[PDB]
Amino acid sequence: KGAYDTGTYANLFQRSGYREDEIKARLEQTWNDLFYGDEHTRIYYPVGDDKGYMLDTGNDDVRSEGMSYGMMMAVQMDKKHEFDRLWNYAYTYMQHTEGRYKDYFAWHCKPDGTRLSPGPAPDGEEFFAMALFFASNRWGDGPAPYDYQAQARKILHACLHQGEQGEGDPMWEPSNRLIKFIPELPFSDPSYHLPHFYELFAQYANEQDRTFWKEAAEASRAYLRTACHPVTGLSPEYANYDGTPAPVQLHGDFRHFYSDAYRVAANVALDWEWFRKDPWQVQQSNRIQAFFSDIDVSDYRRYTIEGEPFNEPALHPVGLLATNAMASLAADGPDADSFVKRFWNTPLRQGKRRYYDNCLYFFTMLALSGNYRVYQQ
Ligand SMILES: O[C@@H]1[C@@H](O)[C@H](O)OC[C@H]1O
């Protein structure tokens, strides 16, 4: 039985021997540094009285990924002021009010709110919806735009029904219940697959969609079993609907284990923690930990999914360590405890490339302290 059924969350830091008081002090310090830390560390920036953005420090833009990530961190940490600032920014500058992307979010804008491209990123929308359902369940709905449950339902309505609304496209392929990479293209990104969020969409979304979300949870669990390498546990950044690496795209080669794919190990582990439905998840978690058990974080490379290293280093090696450590929610092999301790002894990333590492780092600090929870009712 998972944490969803029992209400009890694994505290992997405590099980590894860290004191309960040092653990919550460490979680609170990680929040304080990431949202309000020094100019080399923070990724959150307040704007006026009622807005704020999560900065992709590397790309110098604001991404629906980072904004939605910030909202999840804020609601898990019970930080409504920051949540409402981030949400108002996304609502005000990023959410489309008309056209083929109506109710979707432009995937990135300039920090001043100027849209750079109108096309959305589905991992944004699904984090926005889940964080808004948790905000509703934790704090209750306020007046629009802080009518959190209705805002979440609106996003997920568009995700499934955009094709009925206008000339646009849904973010899930109706035939196989799989999340797509972008609405227009017939392939996926394994790191976008959140079966644990779809289980909760099957509870909280518009009634007419609840069967679909239930089927989407089952379909995504099955999809990750086809996408992850059976020896290494590594997955490609983009994958066909059959789980094989997608073709090289005009904008790059996404066939390998790099930035996006790191989140798969974390996503699988949190589904196991919450729902404990697919015991393959334990073996997948053991496999990726075994693959990296012997590899120093500073030596992390790009890898083919069969484990062949490139000369090229990982761009986000602290991010990779974070997702490898979060796999200890499911892994029961001989590496689980060492990854937890390695992670504990790893500080936040500083400087230009810090955004992606520090987002993954924070989700891992939440999950390993038993503080990445379902907020119900
Ligand atoms: O937005 C992320 C970017 O900042 C990182 O560098 O690569 C992965 C992306 O998802």
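We count from 1, first residue shown onward.
Note that Cβ sites are derived from N, Cα and C of the backbone, with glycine treated the same way.
Neighbour density for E65 (mutagenesis position): within 10 A of its CB lie 21 other CB atoms from the protein chains shown. Under the three-state DSSP scheme, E65 (mutagenesis position) falls in the helix class. Under the heading of mutagenesis, Swiss-Prot lists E65 to A (Swiss-Prot position 70) and annotates it as follows: Loss of enzymatic activity.
The active site, proton donor annotation in Swiss-Prot covers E65 and is backed by a curator's inference.
Positions annotated as active site, proton acceptor by Swiss-Prot: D260. Using a 10 Å Cβ-Cβ cutoff, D260 (active site, proton acceptor) registers 20 neighbours. A helical conformation is recorded for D260 (active site, proton acceptor) in the three-state DSSP classification.
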